[PDB]
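Each remark here refers to the structure printed beneath this line.
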Amino acid sequence: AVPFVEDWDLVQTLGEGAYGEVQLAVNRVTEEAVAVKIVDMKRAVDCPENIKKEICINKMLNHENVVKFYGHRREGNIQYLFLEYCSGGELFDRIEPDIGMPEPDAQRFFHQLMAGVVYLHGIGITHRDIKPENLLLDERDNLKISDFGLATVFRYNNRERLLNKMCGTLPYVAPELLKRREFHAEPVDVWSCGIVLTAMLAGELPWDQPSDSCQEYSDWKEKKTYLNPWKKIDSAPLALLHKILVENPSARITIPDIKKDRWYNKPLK
Ligand SMILES: COc1ccc(Cl)cc1NC(=O)Nc1cncc(O[C@@H](C)CN(C)C)n1
């Protein structure tokens, strides 16, 4: 009964912010490394959809492109979260401002991004907050999706539940979420992946939000992909983006079709 195996040393802090902080934990004996999120409490009108939800959903998640959840521990006010350690870091920092990154890597990250989403959707769960800072990388640069504090089930018992609660991050949020009462969950994550796509192949975000009151979003819908933000994107990938950032969520392309895309299956490039 190897002693001391349950004690973890909080070697350092990996990130700081709203929630509180994420610390790197190292086992006292084995020396394995994990991520520990520290919080306190939040909201109440829908407690099940709070720190408790981030736990319930994580308890269902299991895929090589989704941050592994090890467990939780309460302490009156101190709530510890044991997540997978990703020495790689946030995809965000691998994106040169104004430039982005090499098309190859972008495609590689996008492929893995699709696998996680396919999986999550496969099991009826939507992220609702997909963005470069919620995409971690491990030692081998494998893409891992994290932060399911906004994730919710949209299919239970083979029945789809439409959404109406606005959640996410404005720049990454689909247009039907600001113009409609209710909408389908799945198309909302595709739009976000698309915005992530454009961030990786251009180093910048198109609009502050998908509203007509927003300049660049109007130019986009007008095909002015010249000089503008898409000027830095090659035509193969840009074609795919013409298929993703389609206003009408029902016209918008689906994951299964994205995997059939020309640039998606194009070698290296
Ligand atoms: C703060 O996150 C960082 C920063 C730098 C490095 Cl090298 C690794 C991690 N995270 C992990 O290893 N693991 C992890 C797994 N899930 C969530 C989370 O923290 C989030 C709450 C912070 N951002 C929004 C990802 N961290």
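By Swiss-Prot numbering, chain A shows 2-270, in order.
Including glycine, each Cβ sits where the backbone N, Cα and C put it.
Database features, via Swiss-Prot:
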- 9-265: domain 'Protein kinase' (DOMAIN)
- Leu15, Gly16, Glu17, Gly18, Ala19, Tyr20, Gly21, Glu22, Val23, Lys38: ATP binding site (BINDING)
- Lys38 to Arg: Abolishes kinase activity (MUTAGEN)
- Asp130 to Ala: Abolishes kinase activity (MUTAGEN)
- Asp130: active site, proton acceptor (ACT_SITE)
- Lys132 to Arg: Strong reduction of chromatin-associated CHK1 ubiquitination (MUTAGEN)
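Sequence features annotated in Swiss-Prot and their locations in the structure.
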residue: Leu15; record: ATP binding site; contacts (Cβ under 8 Å, 6+ apart): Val23, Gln24, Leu25, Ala36
residue: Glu17; record: ATP binding site; contacts (Cβ under 8 Å, 6+ apart): none
residue: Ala19; record: ATP binding site; contacts (Cβ under 8 Å, 6+ apart): none
residue: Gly21; record: ATP binding site; contacts (Cβ under 8 Å, 6+ apart): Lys38, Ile39, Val40, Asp41
residue: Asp130; record: mutagenesis position; contacts (Cβ under 8 Å, 6+ apart): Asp148, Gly150, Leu151, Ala152, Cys168, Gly169, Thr170, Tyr173, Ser193
residue: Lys132; record: mutagenesis position; contacts (Cβ under 8 Å, 6+ apart): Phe93, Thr170, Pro172, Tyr173, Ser193, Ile196, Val197
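Close to ligand 1, meaning a Cβ under 6 Å from one of its atoms, are these of the recorded positions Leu15, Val23, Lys132: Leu15, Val23. When the recorded positions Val23, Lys38 are scored by other C-beta atoms within 10 Å, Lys38 scores highest. Neighbours of the ATP site: apart from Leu15, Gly16, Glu17, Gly18, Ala19, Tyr20, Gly21, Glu22, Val23, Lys38, residues of the same chain with C-beta atoms within 8 angstroms of the site's C-beta centroid are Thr14, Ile39.
Looking at the residues that bind ATP per the record, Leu15, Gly16, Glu17, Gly18, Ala19, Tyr20, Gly21, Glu22, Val23, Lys38, the two CA atoms farthest apart are separated by 14 Å.
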